[PDB]
Amino acid sequence: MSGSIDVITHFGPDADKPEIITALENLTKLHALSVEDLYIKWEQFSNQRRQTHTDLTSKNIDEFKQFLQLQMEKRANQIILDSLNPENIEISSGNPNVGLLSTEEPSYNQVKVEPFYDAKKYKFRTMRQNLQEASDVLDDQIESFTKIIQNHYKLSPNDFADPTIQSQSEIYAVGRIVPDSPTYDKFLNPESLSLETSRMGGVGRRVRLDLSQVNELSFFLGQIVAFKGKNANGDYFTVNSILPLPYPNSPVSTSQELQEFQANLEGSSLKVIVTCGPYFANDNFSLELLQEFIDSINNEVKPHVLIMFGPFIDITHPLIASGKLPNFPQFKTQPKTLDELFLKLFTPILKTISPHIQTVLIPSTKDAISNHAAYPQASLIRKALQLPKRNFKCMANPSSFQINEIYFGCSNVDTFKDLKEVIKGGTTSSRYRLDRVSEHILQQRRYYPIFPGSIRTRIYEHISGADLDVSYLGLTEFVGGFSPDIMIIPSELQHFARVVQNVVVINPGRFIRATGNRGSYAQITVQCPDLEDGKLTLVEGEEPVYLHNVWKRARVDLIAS
Amino acid sequence: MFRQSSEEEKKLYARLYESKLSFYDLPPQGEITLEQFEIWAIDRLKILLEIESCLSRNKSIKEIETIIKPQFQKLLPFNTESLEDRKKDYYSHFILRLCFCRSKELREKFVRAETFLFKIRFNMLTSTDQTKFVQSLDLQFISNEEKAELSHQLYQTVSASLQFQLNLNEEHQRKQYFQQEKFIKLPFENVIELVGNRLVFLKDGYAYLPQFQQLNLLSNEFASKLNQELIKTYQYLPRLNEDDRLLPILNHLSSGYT
Amino acid sequence: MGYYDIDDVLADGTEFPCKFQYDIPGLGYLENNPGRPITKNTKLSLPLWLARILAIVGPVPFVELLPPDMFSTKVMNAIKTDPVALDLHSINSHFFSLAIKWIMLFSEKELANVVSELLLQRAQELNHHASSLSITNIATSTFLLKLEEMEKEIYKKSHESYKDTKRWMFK
Amino acid sequence: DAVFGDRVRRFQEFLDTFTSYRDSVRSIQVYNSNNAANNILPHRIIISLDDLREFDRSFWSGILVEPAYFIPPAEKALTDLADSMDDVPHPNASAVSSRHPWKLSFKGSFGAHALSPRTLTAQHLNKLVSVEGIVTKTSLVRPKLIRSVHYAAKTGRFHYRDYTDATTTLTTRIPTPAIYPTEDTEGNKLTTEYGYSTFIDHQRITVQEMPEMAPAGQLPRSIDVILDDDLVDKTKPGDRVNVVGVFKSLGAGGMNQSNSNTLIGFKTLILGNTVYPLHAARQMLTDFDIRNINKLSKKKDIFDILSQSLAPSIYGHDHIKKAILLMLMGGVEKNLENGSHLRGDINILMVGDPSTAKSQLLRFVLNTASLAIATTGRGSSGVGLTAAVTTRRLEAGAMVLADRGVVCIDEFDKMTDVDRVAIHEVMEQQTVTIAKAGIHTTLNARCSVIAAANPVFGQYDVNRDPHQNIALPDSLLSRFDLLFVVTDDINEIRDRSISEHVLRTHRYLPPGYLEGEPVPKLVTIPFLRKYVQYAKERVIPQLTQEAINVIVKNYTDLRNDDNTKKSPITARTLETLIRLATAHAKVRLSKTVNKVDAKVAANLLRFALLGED
Amino acid sequence: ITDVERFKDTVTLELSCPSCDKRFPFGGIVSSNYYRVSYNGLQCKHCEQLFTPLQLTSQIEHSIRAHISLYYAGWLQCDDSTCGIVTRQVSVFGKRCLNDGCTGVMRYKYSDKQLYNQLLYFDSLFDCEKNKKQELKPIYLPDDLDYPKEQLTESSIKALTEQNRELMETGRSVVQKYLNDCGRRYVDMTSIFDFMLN
Ligand SMILES: Nc1ncnc2c1ncn2[C@@H]1O[C@H](COP(=O)(O)OP(=O)(O)NP(=O)(O)O)[C@@H](O)[C@H]1O
Ligand SMILES: [Mg+2]
């Protein structure tokens, strides 16, 4: 009854023929419009064709269906926990200009943050690794270290020989620590280690290592090493002594530069804050803790520089991985992508940072806001994040940059967790592991010296890893061939701050724990360089230069977030 | 009286298509996609296949123009300001160099088809564009005294051509046009096709050519320079062999001509 | 654009079409009924000195400006075909003042290019009729009825300049 | 000669660039190709002159200042575009050599060349101009030869030739003698193939300056215009019109040897390129109008809203306003299969005291009906009001001119008896018939009549019979559907209400004016006109049994019950009930008449007839 | 090459319902027993949950990044059928097999080709034109137990694609972000024209 009479009370009684009823009923069911709406649109259709005989026939209804689809598509087209050096150095007072409303240009107390790397080299295309290029990089690493060792120990080129060839005489050999078996099953012991040579040194051959004569050792996969030993039987290279790799030089500055940096801070101490993501818990996307932290940054702590490590939006976050992202009632328009999610959640909060605080952002390979998903990693696109140019600087991963005289080395890959050492001997085992790992990083002259990179698997399915682009691992080396004054490598391990070979090594820890509890951040106070206090070491030469000795004049406080 | 007073790639292609046609003179720069490489090559290949098909069917210039002109707006646009169209045209030509440099038969077929397309597009120009294009290619007119001395012979040579090619049936109109027409002197071997048809006047080893003719010299220079460039392209094919992802596409493109 | 300038005082009082974005109590006197509210999406014609502010102050501002008839497409085509023949005086008495105000308000680029050409092309005939001194009335009088209030001042100060020079020379 | 080719090329670039003209070519072609397989649209296109300016100024000024050298190549290029697009195969003999290219027309921004017949001057010769005025004369349509085809008997070869005349082409050529060739070059006798030859239509008209612009009682001035092909017969005398075309000269001007001493001038014309009317009635609905009309129709009391929105400046007389609205909607005209006709249109009469807004209310209909003629009863004769003889030719009167419209007659009581009786046919048979020396013909006159009158004694006298107060015969009053009596009864509150109303009316100020400068909800009249037009064209209510049950009962009671009723009751009263019910159903946009419509119609007739509700 | 042939070895996109945790294969705007595409977007057939755009796009981005991370895990496999060793170790010669005595050639187990085709497969799923033309890789075969009984009409698919154009474009934009960084894409004419540098 209902559809028929509804048609017959809008269309004429001529519609009583059941085929006509069925066609009009099909249209209203197809397009969800009511019978009277269909009658109105039928009247629109009857216009503009010179067709006074727009009769309610089957063919006219077919043309009306075509008209309806044309109108539809046209409408669519229309529409303090721990501390380093607390007893010797007071906490800095921070930047006095923070909190001053004054629009006036920040004339005097300008901490200069300058990158110390070529940003263009990090803008390579990812997801295309040539195996030959990767192997060339790995070979060049061995060759570069051979030259370093030869120069340092004043060895002749003829002192180096192939360790895979039988020799009764002791030889020097440089190579990469590799497993004895290519299909090794995740546990390396001292007896399961082999040395891979360079193409020039040993034609890339591998030789098993006999470390019976070595009492103390600490090795890891991918490590470049130098040995003095012999291959008497042709099967294993017996190591008699390990040649320690020389440490890189320390950065230096002239007297004039140091005086300029002293005048810039008016004799006050530099204050740097370092945070590392994630910035929200595993069960929500609340940034309340970050907001509270930024308010403290702006009103109480007042740092000169804020360094923020990613991930800001961790792609491996449980809610993202499960697709259980919540609705955000605070937003008029819901975000549609993870990039928009950053712009709605992080950008309003980060913009509240005082313009007198220089903010450095370093991405993570797990950051959804970075399309460059490989280590080494390009910087974030500041404009895409809508962050102000005045006080935000996006840096690569790893990044080397200078704050006044101080050289910072930053790498947002978890080298401390990933580096698994094969150790032997009581003295080595008694030493703190993170010191040994830090020494490995410094000796290898690369922020992530492990090869193959670490991987995380679950019951096996691949989840994540270091995600190394092997062809570009040269960009992970120390820039300029010298160690940083301060090395920052965030790790999932417990936060720490230590001095290892005159380098301040810092793990700030996670900003927030998985459970939502407070994590940690690092507050770094560095006293101003003074030529008269004796904390700087003069290096004699043609132009007198000074070692910064930041480790003697830096305090690092690990603080609850 | 009173008086007052990569970007480089885009400027390059604006310069190359200011004349609306090009001899395809210069090395492209920057990047395009591999999908674009394949599709652009196939589009130009379709036009050249139809040109060769019509020529094998012995159809005239007018018929081929009627057949091919609707295809430009779909496959290979012409007389256009669009940078995308200009890059599409230029790159597709350069791609088919690498496809058709591979053998003498392929080189001859590609030169024939591309030269005929060049002729078609030149016919589409205005006379001002033709003049500017010819002048841009750095391409000897006789003196008025020499024209006067040879006027009887030159007029006897061109009078029939003026009637049949320029529709000048009136002798008065032919005389006025001839009074306004310029003539070119060059060795007879350079225009031998016109010599065999007795369309030019010969004197002491030189052919006298009116300005309203001579497009065969332009198209022959295009064909000759394209043949030489293809021979060069053939000599450095071993450098093409460094990217494997291109060789299946080029094999596919050449298979339709074998 | 001085404070005490009579022409600017008088040009700011021309009305423009407007549409509201909020309902507001008691402001019905704008709609000539003091006893009632204004309601959203109502359309009214308001003087420019008021609409210039209600379109800016907040967010969403109170009023939106609709494209007025004196800048319609027909007028632009009339301007571009023959600027010298055009009866701007009938279109609007103060055209070149309102044009500059509207350009400042919306930072139009193409309208500025049209208006600059219109002024430059009309200045020519204006100088012709300024230069022509008797030793005629109908021929001059037909064009001088199509001048804006803005153009009349330029014509008067030009004619007097030529005439004073001529008087001094032949004396 | 070579320049013609380049102009064709340049216009081809324009046609490729502005693509909305390709759609026009193609749509006309596919429409014509469809119905040909079973009206036909002309091969003509209108271009915006502004697009051409923005595309190429050198071509724009060329069209507008040298049309003889730019219009022909442009038109040629249009034909090539339409010809290259796909078309039906195997054309017939006549189609193969039609000699029928496409043609252009123009709109927008003529600038200095927009003129009038008084100001068209010798400086404008050979320019493209636009003129405005009134049509005063039109010639008969004539065919004109342009091409002929011949079959040669012996050889079997078809031959042809072309002809020209000075008004057929923009450019100038040697004239042709209009002779048919009888014999071949080779001596073969020829035959002429009519039906393969081509002829075209021709018509001359004259346009004069509007009388509103005539100076000082001076003689008015005028121009002759030439029309052909599609433009023929689109105008009639008295039309206000705007014409576009080329202004040109003709003939030898007496320099071919003449007695005049060449004082006489050359002849001149305008060659009609495009013609547009002027509104000085009809409107065309947009989609939004259909939506609003359909939505408004579902209110509970649309009849009250619409009726009260007629003449809001007049206080009172609700029922007369409702009657006028039903008149403007009208009934449904019936033609039975045996040729018999049943009337559909409603006639209304109102009689009353002095000053009671009769003429003022009658004046409103004249300014809201789509076709309306007005006359005073004493200013018109029977023949002038119906039809008259002249020279034999028969000339129409006012009731014949308003055919499907309304005629308003004021001061009806002053019309003589000899004039009134001419109207008795027109109000029922809806025709006019004449039988006079040398003439016999019938004419159509289908209009509705509304009229006003004064009672016999100067004011209505309730103490005398209605027939004594209304001196008209019973056979005439029977033809009016509704007869209204209205009076000025003195009462305090009534006087106060009316006087306050007219005083509020006299305090109006129009929108764009400062004070003292010289010059429920109500739908606006420009919307009400659309509502009436839509309702009269798109809905035709059919009658139903439930409505008939009410109509029959009311008619038999009203006729048989004895009462002091003010009009004779006859078989025509039944039809008035059917008409009023149908018109009310039409206001409601109903496809059928229901019980409600019949009830309302009865309650209106009872009020007008028996004076009380 | 058809999408069926090109994407034969690609991993099907699986989406997890945010409300009931049911996982199902997503094949664009097609008939499925596990999801329905309405005028409002993607809906789970099990619990009738409507997916927000963020819920869909985040899962796509997570899948993309999972494939990228798998690619950079750097598993290598020897092409010799007898050796077939799988390792993440890379020799200084790269292509030399690390098994002693083997002359096979080491190759990436998950190649840059396979990753690029996987990303294109994801891109194709959100291409409106491919959805309208029904040119996508099928997620069900007619002989599959999960083959949907009710098939969407071509008209319904075109209408649903038009109605969901914004959602499809958003998903496609997420894929295109990574495809634009994929090294396997572009061709540099500047370097290529080294003969003119003779
Ligand atoms: N509500 C009203 N009732 C009556 N008259 C009104 C009303 N409003 C205005 N009038 C005025 O009444 C005057 C006379 O109206 P009019 O229609 O000429 O009366 P009439 O019936 O024609 N009288 P008459 O000409 O003597 O037959 C006009 O000036 C109207 O403006
Ligand atoms: Mg009156």
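To match Swiss-Prot, the residue numbers of chain D are left as they are there, and the shown ones run 18-55, 90-331, 338-448, 455-582, 648-741.
From the backbone N, Cα and C atoms, a Cβ is placed for every residue, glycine too.
Record features, source Swiss-Prot:
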- D:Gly409, D:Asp410, D:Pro411, D:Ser412, D:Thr413, D:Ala414, D:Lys415, D:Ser416: ATP binding site (BINDING)
- D:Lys415 to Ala: No effect on MCM2-7 complex helicase activity. Loss of MCM2-7 complex helicase activity; when associated with MCM5 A-422. Reduces MCM2-7 complex helicase activity; when associated with MCM2 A-549 (MUTAGEN)
Only counting partners 6 or more residues apart, tell me which same-chain residues put their Cβ under 8 Å from the Cβ of D:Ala414 (ATP binding site).
D:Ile371, D:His374
Beyond the listed site residues D:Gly409, D:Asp410, D:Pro411, D:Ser412, D:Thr413, D:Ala414, D:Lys415, D:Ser416, identify every same-chain residue whose Cβ lies within 8 Å of the center of their Cβ atoms for the ATP site.
D:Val549, D:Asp551
For D:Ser416 (ATP binding site), which DSSP three-state class applies?
helix
Considering only the binding-site residues D:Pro411, D:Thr413, D:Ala414, D:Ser416, which possess a Cβ situated under 6 angstroms from at least one atom of ligand 2?
D:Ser416
If you count other CB atoms within 10 A of each CB, which of D:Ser412, D:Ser416 wins among these binding-site residues?
D:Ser416
Check D:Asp410 (ATP binding site) against DSSP and tell me helix, strand or coil, would you?
coil
Going by a 10 angstroms cut-off between Cβ atoms, which of the recorded positions D:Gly409, D:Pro411, D:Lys415 has the sparsest surroundings?
D:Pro411
Within 10 Å of the Cβ of D:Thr413 (ATP binding site), how many other Cβ atoms can you find? Include all protein chains, please.
16
List of residues, in chain order, with Cβ under 8 A from that of D:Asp410 (ATP binding site) and at least 6 apart:
D:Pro518, D:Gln522, D:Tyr523, D:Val549, D:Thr550, D:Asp551
At the level of the C-alpha atoms, what whole-angstrom distance separates D:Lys415 (mutagenesis position) and D:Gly409 (ATP binding site)?
8
